[PDB]
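A.B. asks: Before we start, here is the structure in question, set down as structure tokens.
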Amino acid sequence: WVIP
Amino acid sequence: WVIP
Amino acid sequence: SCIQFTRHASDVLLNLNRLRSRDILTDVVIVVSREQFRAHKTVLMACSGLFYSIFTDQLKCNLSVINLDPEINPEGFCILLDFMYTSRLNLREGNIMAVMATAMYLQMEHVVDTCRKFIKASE
Amino acid sequence: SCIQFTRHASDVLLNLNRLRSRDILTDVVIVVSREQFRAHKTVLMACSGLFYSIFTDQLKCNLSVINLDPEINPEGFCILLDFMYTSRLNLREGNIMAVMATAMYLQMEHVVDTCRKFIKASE
Ligand SMILES: N#Cc1cnn2c(Nc3ccc4c(c3)CC(=O)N4)cc(Cl)nc12
Ligand SMILES: N#Cc1cnn2c(Nc3ccc4c(c3)CC(=O)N4)cc(Cl)nc12
Ligand SMILES: [Cl-]
Ligand SMILES: [Cl-]
């Protein structure tokens, strides 16, 4: 999971 | 396009 | 010896979400209490262990309407349906419990994982 | 303020290809001369300008069989259909002309681009  |  | 186009999977998913927004080729309505959500069975199966089981069933595969458990929160479902079609999860303090419970019911293990990690960080 | 799961689009596409391999929820047969290819209309539209136009048409959207132009090479189509469902393109010296011609007909601009670049390098 990432900060887009 | 890339070499997978 | 294949070559691969990096953005292809993302581009496909973007067009599947465009089809959903325009209601093109949607083949099911998911009923969550008083709310209705139109979707494509193939996308639902690709994202959810629950829908994969439902739509591989020789009788349920032909249903145009699926009713979820009355304990399922419509907003939680909406957030997860948006995630299915975009890879983006609108996870907030006010919705995390509903999102995690809906993700457990829908058998969306990666979403459950992250909900667990975000809750653990706040305790 | 969304979070994003990097592998989600690839995971969706992998499951759509599994559905195609098992012939689950396929809703169209594409006829290319003597050969037949089963697929999902939604995936075809998401990948191809030609299929996007065909399946948004108020009459063609309901057809279970689509016949392509007799000049279309079945192997070229097969390679492009595999690409649609996997992001992988089996581009070879012996098939590049057929792949590029099929990609032009199907309006798959990124595939046409690369075919043009690979041909230019050999001349
Ligand atoms: N054919 C087919 C096919 C269509 N969909 N699909 C799967 N869908 C699925 C099943 C379980 C889970 C998820 C997705 C996300 C998750 O957390 N669990 C799996 C397989 Cl093995 N195959 C298929
Ligand atoms: N709704 C919808 C929807 C479903 N599919 N789809 C598009 N599919 C497409 C159209 C043209 C081209 C390609 C894909 C690959 C290419 O080279 N050209 C576009 C839009 Cl703008 N919208 C949609
Ligand atoms: Cl997930
Ligand atoms: Cl393309």
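Chain D residue numbers are taken from Swiss-Prot; in order, the displayed residues are 7-129.
Yeah, the Cβs are placed from backbone N, Cα and C, and that goes for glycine too.
Under the heading of mutagenesis, Swiss-Prot lists D:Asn21 to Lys and annotates it as follows: Abolishes interaction with NCOR2 and HDAC2, no effect on interaction with CTBP1 and transcriptional autoinhibition; when associated with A-116 and 376-Q--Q-379. Swiss-Prot lists D:32-99 with the feature domain 'BTB'. One entry in Swiss-Prot concerns the mutagenesis experiment D:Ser59 to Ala. Its note says: Abolished ubiquitination by the SCF(FBXL17) complex. Under the heading of mutagenesis, Swiss-Prot lists D:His116 to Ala and annotates it as follows: Abolishes interaction with NCOR2 and HDAC2, no effect on interaction with CTBP1 and transcriptional autoinhibition; when associated with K-21 and 376-Q--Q-379.
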A.B. asks: Mind giving me a neighbour count for D:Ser59 (mutagenesis position)? Other Cβ atoms within 10 Å of its Cβ, every protein chain shown.
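C.D. replies: For D:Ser59 (mutagenesis position), the 10 Å Cβ neighbour count is 12.
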A.B. asks: Can you give me the same-chain residues 6 or more apart in sequence from D:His116 (mutagenesis position) with a CB-CB distance under 8 Å?
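C.D. replies: Looking at Cβ-Cβ distances below 8 Å from D:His116 (mutagenesis position), excluding near sequence neighbours, one finds none.
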A.B. asks: Around the Cβ of D:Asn21 (mutagenesis position), how many other Cβ atoms lie within 10 Å? Please give the count over every shown protein chain.
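C.D. replies: I get 16 for this one.
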A.B. asks: Using a Cβ cut-off of under 8 Å to chain C, which of the mutagenesis positions D:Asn21, D:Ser59, D:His116 qualify?
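C.D. replies: Correct list, in sequence order: D:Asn21, D:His116.
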A.B. asks: Taking only the Cα atoms, work out how far D:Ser59 (mutagenesis position) lies from D:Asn21 (mutagenesis position), in Å, as a whole number.
C.D. replies: 25
A.B. asks: Need the DSSP three-state call for D:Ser59 (mutagenesis position) to compare against my parser.
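C.D. replies: The residue in question, D:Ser59 (mutagenesis position), is helix (DSSP, three-state).
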A.B. asks: Can you list which of these mutagenesis positions (D:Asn21, D:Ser59, D:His116) have a Cβ closer than 6 Å to ligand 4?
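C.D. replies: From D:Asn21, D:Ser59, D:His116, counting a Cβ under 6 Å from ligand 4 as near, the near ones are D:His116.
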